[PDB]
Amino acid sequence: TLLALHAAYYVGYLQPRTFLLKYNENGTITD
Amino acid sequence: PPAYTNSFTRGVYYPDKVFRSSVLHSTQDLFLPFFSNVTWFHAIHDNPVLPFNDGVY
Amino acid sequence: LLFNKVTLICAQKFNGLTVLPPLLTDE
Amino acid sequence: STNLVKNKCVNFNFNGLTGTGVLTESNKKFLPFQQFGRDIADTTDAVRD
Ligand SMILES: *[C@@H]1O[C@H](CO)[C@@H](O)[C@H](O)[C@H]1NC(C)=O
Ligand SMILES: *[C@@H]1O[C@H](CO)[C@@H](O)[C@H](O)[C@H]1NC(C)=O
């Protein structure tokens, strides 16, 4: 990465979990 | 002092580009855990270099 | 009340799983 | 690309999306990034041209 040093941001982790999605009428995930 | 915080229920994306209506569909893929900890990055000046690994939210 | 309770109707008719209508209609 | 017909049982192939059936008009508002459609039984139901 590159930074302009003479700033707050967050970073998570992804891995192969599983979800139970909930689609809506307009194809929108509500949960 | 790593200021970990509760990731809440964020990080959910559309797994696929197909429209679905009123369906509770299951899927397993590279995902962000719920109610987990996300590592905040400070603002000083320490210039860490991070691997990508399987996936990064 | 029964009909409004119980609720799929045609989602399982698109693959050849034809549903013969009852000889006796609902009415 | 071939011509477009409706209300006629036709073999159709939309960018690899195969299937044979009759194509009608529907009002199911797709999202701009949403391309195809399914149902509870994972049956191709609504398709964007
Ligand atoms: C879908 O979008 C329309 C706007 O065209 C809106 O009126 C409708 O409420 C939306 N559907 C839902 C379930 O919110
Ligand atoms: C997550 O961060 C909190 C600080 O808000 C801490 O109390 C907890 O032990 C951390 N959990 C893990 C698994 O790192």
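The residues of chain D that appear here are 530-578 by Swiss-Prot count, in order.
Going by what the header records, the deposited coordinates were determined by electron microscopy, 3.6 Å.
Placement of Cβ uses the backbone N, Cα and C atoms for every residue, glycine included.
Swiss-Prot has this to say about the protein:
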type	residues	note
VARIANT	D:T547 to K	In strain: Omicron/BA.1
VARIANT	D:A570 to D	In strain: Alpha/B.1.1.7
**Request:** Work through the variant positions one by one (D:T547, D:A570) and point out the residue whose CB has the fewest other CB atoms within 10 angstroms.
**Result:** D:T547
**Item:** C-alpha spacing of D:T547 (variant position) relative to D:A570 (variant position), in angstrom
**Value:** 17
**Asked** Which three-state DSSP class does D:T547 (variant position) fall into?
**Response** coil
